[PDB]
Amino acid sequence: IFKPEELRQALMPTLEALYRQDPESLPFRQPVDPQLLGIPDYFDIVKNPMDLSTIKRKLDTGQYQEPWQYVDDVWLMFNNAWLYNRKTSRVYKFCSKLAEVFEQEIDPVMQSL
Ligand SMILES: CC(=O)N1CC[C@@H](C(=O)O)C1
């Protein structure tokens, strides 16, 4: 029961808050490229990759029709990083801050929707 443009306007500020965390968004702004990074094991562990640029493109092109599909992609992003990376790593620690930021902000948006 959502217009494509009202859903986008509602959820976009939540994505921007993730993207604007500096430095914590930096490992998440682009899809992981195992070839470029030289980590051939990546897609053996992460079957369904996700990142902030992919989420933005989906929010911009009507690929979310209910709020929970957007929320699922954000958690797929967090959970991929928490599965592949060491708990002490920059990526894991940065993921944990992005999740805090998401949690602290997503509740009213989902209430208003
Ligand atoms: C966000 C994430 O899970 N990543 C795994 C490898 C790390 C990197 O090496 O860039 C990025």
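Following Swiss-Prot, chain A shows residues 1084-1196, kept in their order.
Heads up, header says this was done by X-ray crystallography, 2.0 Å.
Keep in mind that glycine also has a Cβ here, set from the backbone N, Cα and C atoms.
Across the range of the domain 'Bromo' (1085-1192), the DSSP-based residue counts are 74 helix, 0 strand, 34 coil. Feature annotation from Swiss-Prot assigns domain 'Bromo' to 1085-1192; the stated evidence is sequence analysis.
Quoted from Swiss-Prot, the note on the mutagenesis of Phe1126 to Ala is: Impairs binding to acetylated histones.
Among the mutagenesis entries in Swiss-Prot is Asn1162 to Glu or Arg, noted as: Abolishes interaction with ASF1A. Under 8 Å, Cβ to Cβ, and six or more positions away along its own chain, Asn1162 (mutagenesis position) finds no residue.
In Swiss-Prot, a published mutagenesis experiment is listed as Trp1165 to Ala, annotated Abolishes interaction with ASF1A.
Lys1170 (mutagenesis position) has a Cβ environment of 8 other Cβ atoms inside 10 Å. Per Swiss-Prot, mutagenesis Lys1170 to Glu is noted as: Impairs binding to acetylated histones.
The Cβ of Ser1179 (mutagenesis position) lies under 8 Å from the Cβ of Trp1165, each on the same chain and at least six residues away in sequence. A mutagenesis experiment is reported in Swiss-Prot for this position, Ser1179 to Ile, and the note states: Impairs interaction with ASF1A.
Residue environment of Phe1126 (mutagenesis position) contains 12 other Cβ atoms, counted within 10 Å of its Cβ in all protein chains.
In this structure the alpha carbons, written CA, of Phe1126 (mutagenesis position) and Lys1170 (mutagenesis position) are 19 Å apart. Cβ contacts within 10 Å of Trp1165 (mutagenesis position), excluding its own Cβ and spanning all protein chains shown: 14.
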